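Visitor: Quick one: structure below, then a few questions.
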Amino acid sequence: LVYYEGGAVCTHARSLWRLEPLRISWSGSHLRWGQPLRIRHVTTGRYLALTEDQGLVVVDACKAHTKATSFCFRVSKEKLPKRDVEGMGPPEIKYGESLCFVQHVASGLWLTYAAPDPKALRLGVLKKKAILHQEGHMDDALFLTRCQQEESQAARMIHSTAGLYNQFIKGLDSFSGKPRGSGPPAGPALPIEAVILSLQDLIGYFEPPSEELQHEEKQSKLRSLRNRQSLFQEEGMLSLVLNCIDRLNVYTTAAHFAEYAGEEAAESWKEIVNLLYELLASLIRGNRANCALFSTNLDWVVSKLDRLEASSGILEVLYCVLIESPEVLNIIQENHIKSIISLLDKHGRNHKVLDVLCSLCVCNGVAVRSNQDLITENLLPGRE
Amino acid sequence: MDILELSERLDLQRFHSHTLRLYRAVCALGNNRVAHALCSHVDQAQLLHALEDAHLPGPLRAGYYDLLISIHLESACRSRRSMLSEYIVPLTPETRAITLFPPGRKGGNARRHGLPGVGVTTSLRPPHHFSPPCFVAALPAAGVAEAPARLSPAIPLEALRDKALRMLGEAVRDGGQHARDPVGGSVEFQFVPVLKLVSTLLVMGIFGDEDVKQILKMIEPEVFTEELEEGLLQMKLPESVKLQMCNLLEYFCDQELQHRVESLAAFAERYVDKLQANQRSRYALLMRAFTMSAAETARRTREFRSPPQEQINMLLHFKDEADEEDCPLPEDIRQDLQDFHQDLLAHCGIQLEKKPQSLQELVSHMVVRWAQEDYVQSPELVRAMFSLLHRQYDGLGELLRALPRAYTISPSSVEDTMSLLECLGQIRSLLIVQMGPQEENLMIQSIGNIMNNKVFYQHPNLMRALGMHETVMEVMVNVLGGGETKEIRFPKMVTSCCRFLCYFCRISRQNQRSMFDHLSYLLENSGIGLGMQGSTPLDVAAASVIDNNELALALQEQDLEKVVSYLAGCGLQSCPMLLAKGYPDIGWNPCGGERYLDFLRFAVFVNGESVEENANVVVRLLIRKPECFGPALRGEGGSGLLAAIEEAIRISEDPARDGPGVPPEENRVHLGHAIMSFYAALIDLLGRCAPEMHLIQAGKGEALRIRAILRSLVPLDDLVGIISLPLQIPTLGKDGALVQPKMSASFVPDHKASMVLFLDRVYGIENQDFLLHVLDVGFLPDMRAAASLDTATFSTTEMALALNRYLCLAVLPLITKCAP
Amino acid sequence: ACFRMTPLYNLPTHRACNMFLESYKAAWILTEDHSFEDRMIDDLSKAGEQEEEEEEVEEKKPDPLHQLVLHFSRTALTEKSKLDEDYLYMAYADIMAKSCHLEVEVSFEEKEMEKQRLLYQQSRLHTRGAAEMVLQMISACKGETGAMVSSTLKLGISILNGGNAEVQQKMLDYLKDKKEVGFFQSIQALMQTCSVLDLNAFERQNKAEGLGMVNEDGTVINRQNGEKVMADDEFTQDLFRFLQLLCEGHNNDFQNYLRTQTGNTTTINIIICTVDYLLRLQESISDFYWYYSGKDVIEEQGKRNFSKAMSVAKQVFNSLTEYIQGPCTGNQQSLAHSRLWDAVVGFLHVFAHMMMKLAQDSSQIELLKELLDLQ
Amino acid sequence: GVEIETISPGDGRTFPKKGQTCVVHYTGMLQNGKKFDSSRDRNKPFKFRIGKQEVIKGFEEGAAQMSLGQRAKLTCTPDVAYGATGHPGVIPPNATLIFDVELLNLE
């Protein structure tokens, strides 16, 4: 369902539309008024349409029959397609000016925000569910504004990424039970190589900028990285990977994974879990906002610390959360501190654990004396 | 194994050097309960040996000096460093002897500058407190969060300061020799940790005058002569060492500034005595002036009839030489001040050869030479040196910005000032720590010791100079911000902080004005503070505007928009804290609405007269947001106010619909009483928002319009019905049991007192027939009920007192007005 | 009280000394003038002993002033949500701004010397990146009015007096190749936050003046606490002075940039936003007229309020002149389609009755004369 | 619960009575041999007032049974020591202590 929404949502990825005309050749020609063209949502791959049951909805790409999905741009509201020119086209529509009115070319209706606002919208967020009204109000003219290539490329990257990971998740829980034994894999083959390639692309896509760079253009890469990470989290990739580690972690060892997916999928298990942890770290590294999402499931990462398949990866995720969110430290309890200390006892003398325990005490120049006392009460007197 | 083997076992070196960082972390930011514990793991002997251990690696050497500083020094140093920015100067003979320049024979306008940091300083600084680390001592019987706060573990400071000086001397000579193997592996590892230790001891004031003279010789052995061996300013140091050098010079600059302020206070000590004597003698001369004078005596007696704040203004108003006629001072006094101004400018280097000859020129040239020798890469170093350079050039301006925190006190209250500064240090130390139950009882008694401090009343300007009300306010706001959605943790502290702020407002108007400037800041944080009970954050905001016409008029309308928006939410959503206890759900929050209303009662009504601008703005906001009024007065689909009143009367009487149905919490919410009190506070607010009688007599258009709106909103008939409603009576029976109602869940006289006030101010009483119609059914049952209650038993019962106040404050003045 | 209250000689020594200290600073220290601004920048602009060094490298490591400017640009370029009040950046922005201007028939040959000395002092800064530093502090402030941005604007003007063509070229080049929308978004937010005349605040100010309340420790008669009508008038004046200086000299390259930014993704029409501020200013002026339409005499606060509102409207009109002259055809069509006509009609209506009301008496001669050059 | 073994006997005559403070150079150790406290490391005597119980029970009673100039060893049971709670961050809970007490002087 489409809405006229305001606030920070008007810089997220969900508010991006692609003008997809009806002609393949010269599809990048200038825009002339009143010429048919679909509307495509990049992150979801759906087309604006007039449906019979729910009015103005975004319908799948498999059912856009060019009649209910075509639209036109016009300068006035008077009741009025032309013959295409095999050229760059006539340039008149501009960016930041030239207020446009979108009209469904088939039914002739006009888009306008629905007037009613119920009790839920009495004080809540002001979203005005757009309806393709028969005549509509007067101030429903729309401006047209750019989005930079980084945003458009990112948005398409989420849209491509979602289908692959959703297919992977569906394959994962398809063989959740029903052990293979000595036969073949239960369902369709997992897109292992596609996923591993996608992960390595994403991990390199979120590489932090190198230290030696000039401060003038280092920061612009910080802002680019924070923007990209926020877009991915807002589109759910940060939750999608959490689902991925959730499904992969129910199998303790690679051999145990073989009994439920096959001997062909076992050798890629350790690699795919390590890459997933690295992708999680790169997604959350440096964001207060994304790191703050681990307050509700802080025990999730802590419980997985003793796992042997990727110990440094999960420790990296923990260190990225703790070095960034001062809020998370208030949720820290003695179970977690005794788990971190158990890491020192079971995984040897790893100084990165001390780099964690230093972060647990002081965050952003403010001491947390409950953590300081718990650490000194559970670590120091043993002297071992 | 030998610890020196870690110069080659770098796997253990990385782990141990991180372990020391963990030791500094767990004892960081004044965790003296832990800093004592660390003294078992690393004793005093190990640290002292590691001071002189020349073969220790780099990271372990710097980790061990910084561990010494963290364990034994930093808590005392930070607290002292905070007090370095305030100059409280007691009036003592030592203060009297303080002068800008030493007694010398160089030059009359200005002698040679003294050695900075050398001399006598009388400014107040609380002493440090330490404890001897003893792990065999009996465990205190006092429970946690009640026992006194632990002090920093003790360490011999005379030995530490001498060993530190010796190490710095050896480092300076070794650096001069250009040895291929500097201590710790590099020049940075040899000089930076030691200069950190020296800087910390200077800030703590450990070093005496002789030691400070030594340090000045080490920094520059030729400029600082009082009347190889190469100083630290010629050794081609790295960037890291330069930062500590800047911290040293910034300490000597601060000591110069404090020296100036103390000299100025001494001059004020002598100058006020002479000026007071002169003005007294001139008063005696004016006593006999009438014999030889005439009507021109007004100009000369103006000074003695002018307030002291400006008597000095005219007395000192002779700088520019074109207004001497107003100044009655003799030329010897005028030359005295015009002399002290001149050498003050000289000592600040205004106006009056590779030798710097002074600290100001030394630092300014040193900074410029460093800047133009190489592109400085450290942003903290760049900031550190340019702050110094700005201070050297703008000598006067730094004194100008240091004067507002200067203050002079009488010697009779120094030991009370000490205990004030200690409790202030306790408050300031809580800005950087997440609050826990141990710190909460630390600051409740810290505040109480300010309560019981006579200087908190005798010098209210000093508290604003120390900025105590701010530091309390951020301590409040941090706790409010933490868990600002779910529930307010630590209400037992907030109820003391709010009380302290209200006490601070009531001391004077300037204190109230200063607290008033943070009004919007308190309003934004007051959204969730209504969950707790007692003294909310909002009661501070009210206390900042009670009985102040200037503040009430200067109150921005945007703040009123904020309070009405909050009231709107209180009239549209239930209270989650009330819901969590099992209370029956109603679609609005009466308690929160009331707590906003009784604030607006203080915003619109000042000293018994309504404020027109605020009253008009309030009423035109509440009409624009009709949900503020509640379920009644809703308009379309809303029943009457009276329908709501008897509805809440029945609900309040009925158990299991008034509360959760399972005071008990000593402030248990009663929804019937909360709704009734909300309406009474709304009506009483509108009554106080009604225009005054003289405006209606003048027939002002908007005054009539506003009264018309209030009349349309609240009809007179419902008012008379509520005043006609019965009141429960304390009854005697069942073997002398003086049965009384529960005033927290019942129809109280103050609800009627709000009804009467609204009826008086809006509708009034004009004609006799309507007067008696009000009297027989609205007031007379209460008059006879209170008349009957006056016996040997009920006369002291609280509800009878409530009716006594109700009659004597709401009914009887109305009847006395309507007597004709 | 005045006849019976305590004379000075009976006060405690500490209570007298505190009063003496605060009076002394106000009358002897604040009054004191110390011109050190030029004598820092003189020292800081000298790359001393570098000629002795004779470094082969082309790079030519910066002199102290350029290092200071680089440091401030670094702390302005760093990604932070908000901007802190850097008390030294405030002190050095004021020092740099005060080290530029330094300012009955005098010869045009003397003026030919004064102009080329002022342009030298301006060149002493803008050759060291101070032009890009100003644009970065403006973009970094995110449109929050305060002494943070105000000192930056005062430096921007101080390096732009007389319309320095080099500074305007460096600024336009930096904005074009950086393609930052934060600069114009902050300018738009700053302009939208500017204040116009307030009747309600005027009445409250009048009533508070009527009370005449004083303090306890002495007495301040007719207290001069901060004006609550057009508090940020000096800031709106030097914001528009900065905007005027940007386009001064018919810099049509920059004039077309203000109207529309080609490179950026989002275009902010400064011209239209300026007009919308003029409309907000004239609405206030008209509503300040009508409340004095009944009244026959204009009192002191009313006169001072007009004096500053006229000065602000003068600065706006001068800026709108600069945006147009040259001529800039695009700007002319922008004003043609703007709300300027309604603003003009309202101003004419105010002028018609201000002339008539103010000409009846000789007490409003200065006010009328100040009104005259506005139209 | 406290056991005292001599190490180097002193006088055996003048015992620490109530009313005179005790001056000691202790050297605390955990049971496993990990030294945790000392007085010579701080390089100052530990003058504790006997009677008002400034130290733990085991240390107090052990120092009571000593003599002037005597060097002795103790063994403090957790019952007469910090016990179930221990000393937070220094001594683990339920630990038996050993002290190399030397009673160098009285007052």
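Numbers in chain B come straight from Swiss-Prot, and the residues shown are 1648-1874, 1922-2046, 2088-2397, 2410-2567, in order.
If you check the header, you will see the structure was determined by electron microscopy, 3.4 Å.
Cβ atoms are placed via backbone N, Cα and C, with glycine included.
One entry in Swiss-Prot concerns the mutagenesis experiment B:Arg2163 to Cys. Its note says: Decreases threshold for channel activation by K(+), caffeine and 4-chloro-m-cresol. Decreases inhibition by Mg(2+). In Swiss-Prot, the entry for mutagenesis B:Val2168 to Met states: Decreases threshold for channel activation by K(+), caffeine and 4-chloro-m-cresol. Decreases inhibition by Mg(2+). The structure shown retains the original residue. According to Swiss-Prot, the mutagenesis experiment B:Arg2458 to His carries the following note: Decreases threshold for channel activation by K(+), caffeine and 4-chloro-m-cresol. Decreases inhibition by Mg(2+). Under its mutagenesis entries, Swiss-Prot includes B:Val2461 to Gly with the note: Impairs interaction with FKBP1A.
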Visitor: Calculate the distance in Å between the alpha carbons (Cα) of B:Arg2163 (mutagenesis position) and B:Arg2458 (mutagenesis position), and round it to a whole number.
Guide: 53
Visitor: Please report the three-state DSSP label of B:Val2168 (mutagenesis position).
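Guide: Where B:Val2168 (mutagenesis position) sits, the three-state DSSP reduction gives strand.
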Visitor: Is any of the mutagenesis positions B:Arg2163, B:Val2168, B:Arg2458, B:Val2461 near chain A, in the sense of a CB under 8 A from one of its CBs, and if so which?
Guide: B:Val2168
Visitor: Since the record lists B:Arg2163, B:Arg2458 as mutagenesis positions, which of them has the fewest other Cβ atoms within 10 Å of its Cβ?
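Guide: Taking B:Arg2163, B:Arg2458 as the mutagenesis positions, the minimal 10 Å Cβ count falls on B:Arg2458.
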Visitor: Around B:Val2168 (mutagenesis position), which residues of its chain at least 6 apart sit with Cβ under 8 Å of its Cβ?
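Guide: In sequence order, B:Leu1676, B:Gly1677, B:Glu2174 meet the Cβ cut-off.
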Visitor: Once near-sequence residues are set aside, which residues in the chain of B:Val2461 (mutagenesis position), 6 or more away, have Cβ atoms under 8 Å from its Cβ?
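Guide: Looking at Cβ-Cβ distances below 8 Å from B:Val2461 (mutagenesis position), excluding near sequence neighbours, one finds B:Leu2368, B:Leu2376, B:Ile2430, B:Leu2433, B:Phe2505, B:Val2509.
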